[PDB]
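A.B. asks: One structure, pasted below without further comment.
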Number of protein chains: 2
Amino acid sequence: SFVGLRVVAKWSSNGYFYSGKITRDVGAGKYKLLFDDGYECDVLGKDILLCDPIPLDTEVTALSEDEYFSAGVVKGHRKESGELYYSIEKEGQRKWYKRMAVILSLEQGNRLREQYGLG
Amino acid sequence: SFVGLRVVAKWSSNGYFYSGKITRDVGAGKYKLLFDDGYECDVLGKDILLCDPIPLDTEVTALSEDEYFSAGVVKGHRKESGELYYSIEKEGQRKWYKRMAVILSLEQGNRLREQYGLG
């Protein structure tokens, strides 16, 4: 089953995809999702991406601490003490981000559906 | 089609999996593979892993320049100038390896078949 898998899944209200885990197969193409911030909802498999981590060379949305965001390209992954970090490039400069600070816009996540979607 | 995809595929004679590209669908579950060292052969889809790069936390076989090899665990990926590098941990120490210096033993590659295999 897909239960227990870490995924990046669409939040319907805003169209962005966020890191989370599938917790239940709700049936008929629907899954219960526990997002890493603790929010839960049902999501269609077509809006769930099976990429842990988000792939190298993917355009993502990086989150700054003062609630700013920007596009960037994934140039590295690093594990440390069991936690995932992304190296993201913006204008030729790379910066590290924790897992929780990397999300996908509607357009960014849609690009990954054919290869990674559970549709 | 799977043609053009970078994969890690089994070399039948020795059981190890090596980086390469699918160049033809030979039919009936068989693919022509161009390995990164220039060798080509037909390989069964069940012996082809769709992981570019080989995943974080995977046990791999790292190649030293003087023809020694050892097991290690993938702890990072890095892109630089369009080339892929792996950070591999052995006894708590991490070392970088080019793509060509990371392969999978029979046992290491077999582990990845359920999630990544083209069988």
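What you see of chain A is 1485-1603, where the numbers are those given in Swiss-Prot.
Using the three backbone atoms N, Cα and C, a Cβ is placed for every residue, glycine included.
While the structure shown retains the original residue, Swiss-Prot records the mutagenesis experiment A:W1495 to A or H with this note: Loss of interaction with histone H4 that has been dimethylated at 'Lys-20' (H4K20me2). Abolishes recruitment to double strand breaks. Loss of interaction with histone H4 that has been dimethylated at 'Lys-20' (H4K20me2). Abolishes recruitment to double strand breaks; when associated with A-1521. Experimental mutagenesis is annotated in Swiss-Prot for A:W1495 to F, with the remark: No effect on recruitment to double strand breaks. Under the heading of mutagenesis, Swiss-Prot lists A:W1495 to V and annotates it as follows: Reduces recruitment to double strand breaks. What Swiss-Prot notes for the published mutagenesis of A:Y1500 to A is this: Reduces affinity for histone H4 that has been dimethylated at 'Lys-20'. Record note (Swiss-Prot), mutagenesis A:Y1502 to L or Q: Abolishes recruitment to double strand breaks. The unchanged residue is displayed. Annotation of the mutagenesis experiment A:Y1502 to A in Swiss-Prot: Reduces affinity for histone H4 that has been dimethylated at 'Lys-20'. Under its mutagenesis annotations, Swiss-Prot gives A:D1521 to A the following note: Loss of interaction with histone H4 that has been dimethylated at 'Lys-20' (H4K20me2). Abolishes recruitment to double strand breaks. Loss of interaction with histone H4 that has been dimethylated at 'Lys-20' (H4K20me2). Abolishes recruitment to double strand breaks; when associated with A-1495. In Swiss-Prot, a mutagenesis experiment is listed as A:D1521 to R, annotated with the note Abolishes recruitment to double strand breaks and induces defects in class-switch recombination (CSR). Here Swiss-Prot notes a mutagenesis experiment, A:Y1523 to S, with the remark: Decreases affinity for histone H4 that has been dimethylated at 'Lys-20'. Record note (Swiss-Prot) on the mutagenesis of A:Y1523 to A: Increases affinity for histone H4 that has been dimethylated at 'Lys-20'. No effect on recruitment to double strand breaks. A mutagenesis experiment is reported in Swiss-Prot for this position, A:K1563 to R, and the note states: Does not affect monoubiquitination by MSL2.
What's the neighbourhood like for each of these?
C.D. replies: Cβ neighbour count for A:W1495 (mutagenesis position) (all protein chains, 10 Å cutoff from its Cβ): 17.
DSSP classifies A:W1495 (mutagenesis position) as coil under the three-state reduction.
In this structure, A:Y1500 (mutagenesis position) belongs to neither helix nor strand by DSSP; it is coil.
Of all Cβ atoms in the shown protein chains, 20 besides its own fall within 10 Å of the Cβ of A:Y1502 (mutagenesis position).
Annotation note: A:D1521 (mutagenesis position) sits in a coil segment as assigned by DSSP. Sequence-distant contacts (6 or more apart, same chain, Cβ under 8 Å) of A:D1521 (mutagenesis position) comprise A:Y1502, A:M1584.
The Cβ of A:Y1523 (mutagenesis position) lies under 8 Å from the Cβ of A:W1495, each of which sits 6+ residues away along the same chain.
In the three-state DSSP scheme, A:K1563 (mutagenesis position) is classed as strand.
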A.B. asks: Below 8 Å between Cβ atoms and chain B: which of A:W1495, A:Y1500, A:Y1502, A:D1521, A:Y1523, A:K1563 make it? I'm asking about the mutagenesis positions.
C.D. replies: A:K1563
